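Enquirer: One structure coming up, written as structure tokens, with questions to follow.
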Amino acid sequence: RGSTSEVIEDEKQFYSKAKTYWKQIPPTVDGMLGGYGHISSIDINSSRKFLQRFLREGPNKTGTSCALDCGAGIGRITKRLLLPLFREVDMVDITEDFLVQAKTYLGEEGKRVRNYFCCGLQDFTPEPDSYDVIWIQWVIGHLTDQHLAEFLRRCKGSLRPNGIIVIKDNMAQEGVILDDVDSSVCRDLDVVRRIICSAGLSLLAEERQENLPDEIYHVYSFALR
Amino acid sequence: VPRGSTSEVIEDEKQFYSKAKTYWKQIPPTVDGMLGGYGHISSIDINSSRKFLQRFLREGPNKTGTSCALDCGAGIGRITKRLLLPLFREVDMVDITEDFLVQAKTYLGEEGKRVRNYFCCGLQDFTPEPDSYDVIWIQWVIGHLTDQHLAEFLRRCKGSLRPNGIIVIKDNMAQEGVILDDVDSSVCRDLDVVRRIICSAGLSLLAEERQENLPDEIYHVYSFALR
Ligand SMILES: Nc1ncnc2c1ncn2[C@@H]1O[C@H](CSCC[C@H](N)C(=O)O)[C@@H](O)[C@H]1O
Ligand SMILES: Nc1ncnc2c1ncn2[C@@H]1O[C@H](CSCC[C@H](N)C(=O)O)[C@@H](O)[C@H]1O
């Protein structure tokens, strides 16, 4: 199958089952990463190198005043990637108890989290002209093709000048594959690039994550604006 | 050959129980502690348990009630919080580790106000009140009882069931025999042994189901619904 419309039988249930699944996940790094908490550092260190080139290389350098963490969970990325690099961070996640745990997990530096938004991305509108970086990691599989394109268009309008959107997520070898366990899909590169294009975004950089276990989906980062 | 009963693998019953009590006393009161480092599989487990259980809550001549459940070996209340409290008006918990029951008060949150009794007792010494529970949930703790104590506990659970009540066992199953884990001081039994014990307790199987989507390296997990 080549689209979510071909693999999702019931859209209302696709979303309701996903919300149920994460409501039942322990609010921990290993819970966020499906038992691969031990590779969080490998992930974060690679993301930081990917991101830092946009924050330090001009002309038209990306700014560091505010970032948005989408599907942020308990704040694994907010804690170790975003808060050290941005003066303020907003978080949005559908699971309220993860945002509650984030207040504890993030500690003293979490005081610089400006907004905690409890909302599904498909229902979320980031404020216009607000974010230098919008980070979307391991959650795009929870939106339909159409809702993903529409959300990315809203994100584009929330970027400050020189801002970027970063997508980091699992990529399927071919087609669009439904995971009936957590109620998410995985898409191949051509599908994702097509959705990015439909949202009016340009691809600035693309990089495959190295040093991951051989058994898991390949992971790619895309920088967009 | 393969061993067929705990009386072939347990050298000293008093020490089998005392070692287990000491082991759990030093486990963190967290979902990852409850699940032996596999905390991330909790939602897979809860979704399967709910689908398994809801079959028996359907309207009909044998419909299981929703007034009260008992969570056996409940730990901090992972199952009470995610599975049982949403479906039953009240829930009782029983566990040998006091500080898990203390932590439960925090872990369960506002809905924890509907937890009625917190029993701090080994299952082998616990006698639930007759005619009190619609569902008795026994998950990942049967390996901590001897064959004789498990059969007897199931007999006492049978007496505590309301009309149309059920007992659910969900636990690790060995491919063959009875295998001792001398770290946490528990056994893992094969399906034939477990079925033998269930039958000796005067219980019968309504349903039996293997748990899907688990990591390949761990013991297989089965659910049994009993009355
Ligand atoms: N429709 C949706 N909208 C917003 N968040 C969603 C969502 N569906 C699932 N989620 C959230 O997406 C997260 C996936 S786990 C990944 C967590 C985080 N991005 C990290 O890398 O550490 C969970 O926190 C879950 O609550
Ligand atoms: N003899 C015994 N009687 C009652 N509880 C016991 C016991 N031996 C061990 N336990 C308890 O059994 C639990 C095993 S961990 C499983 C916890 C819970 N059933 C869940 O699935 O989330 C621990 O909480 C431990 O304290």
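Along the chain as shown, residues are numbered 1 onward.
Each Cβ is built from the backbone N, Cα and C atoms, and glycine gets one as well.
According to Swiss-Prot, the experimentally introduced change A:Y21 to A or F (Swiss-Prot position 19) is described as follows: Decreased methyltransferase activity with CENPA. Per Swiss-Prot, mutagenesis A:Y21 to A (Swiss-Prot position 19) is noted as: Reduced methyltransferase activity with CENPA. The S-adenosyl-L-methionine binding site annotation in Swiss-Prot covers A:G71, A:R76, A:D93, A:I94, A:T95, A:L121, A:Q122, A:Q137. According to Swiss-Prot, the experimentally introduced change A:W138 to L (Swiss-Prot position 136) is described as follows: Strongly reduces methyltransferase activity with CENPA. A:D169 to N or Q (Swiss-Prot position 167) appears in Swiss-Prot as a published mutagenesis result, with the remark: Abolishes methyltransferase activity with CENPA. For the mutagenesis result A:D182 to A (Swiss-Prot position 180), the note given in Swiss-Prot is Induces a decrease in methyltransferase activity.
Could you tell me the structural context for the features on the list?
Expert: A:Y21 (mutagenesis position) is surrounded by 20 other CB atoms, counting those within 10 A of its CB over all protein chains shown. A:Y21 (mutagenesis position) falls within a helical segment according to DSSP.
Under a cutoff of 8 A between CB atoms, and with a sequence separation of 6+ in the same chain, the neighbours of A:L121 (S-adenosyl-L-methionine binding site) are A:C70, A:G71, A:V92, A:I94, A:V139, A:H142, A:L143, A:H147, A:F151. For the recorded site, A:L121 (S-adenosyl-L-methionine binding site), the DSSP three-state label reads helix.
Secondary structure from DSSP puts A:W138 (mutagenesis position) in coil.
All protein chains shown were included, and the count of other CB atoms within 10 Å of the CB of A:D169 (mutagenesis position) stands at 20.
Within 10 Å of the C-beta of A:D182 (mutagenesis position) we count 18 further C-beta atoms, all protein chains included.
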Enquirer: Could you check which of the recorded positions A:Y21, A:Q137, A:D169, A:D182 have their CB within less than 6 A of ligand 1?
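Expert: Only A:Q137 meet the Cβ criterion.
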Enquirer: For the recorded positions A:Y21, A:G71, A:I94, A:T95, A:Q122, which residues show a Cβ-Cβ distance under 8 Å to chain B?
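Expert: Contact set vs B: A:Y21.
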Enquirer: Among the binding-site residues listed here (A:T95, A:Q122, A:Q137), identify the one with the smallest other-Cβ count within 10 Å.
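Expert: Counting other Cβ atoms within 10 Å of each of the binding-site residues A:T95, A:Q122, A:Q137, the minimum falls on A:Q122.
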Enquirer: Taking the Cβ of A:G71 (S-adenosyl-L-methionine binding site) as the centre, how many other Cβ atoms fall within a 10 Å radius?
Expert: 25
Enquirer: If you measure A:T95 (S-adenosyl-L-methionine binding site) to A:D169 (mutagenesis position) at Cα, how many Å is it?
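Expert: A:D169 (mutagenesis position) has its Cα 19 Å from the Cα of A:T95 (S-adenosyl-L-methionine binding site).
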Enquirer: Are there any residues at least 6 positions away along the chain from A:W138 (mutagenesis position) with a Cβ closer than 8 Å to its Cβ? List them or say none.
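Expert: Sequence-distant Cβ neighbours: A:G71, A:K168, A:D169, A:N170.
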Enquirer: Rounded to an integer, what is the Cα-Cα distance in Å between A:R76 (S-adenosyl-L-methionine binding site) and A:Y21 (mutagenesis position)?
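Expert: Cα-Cα, rounded: 19 Å.
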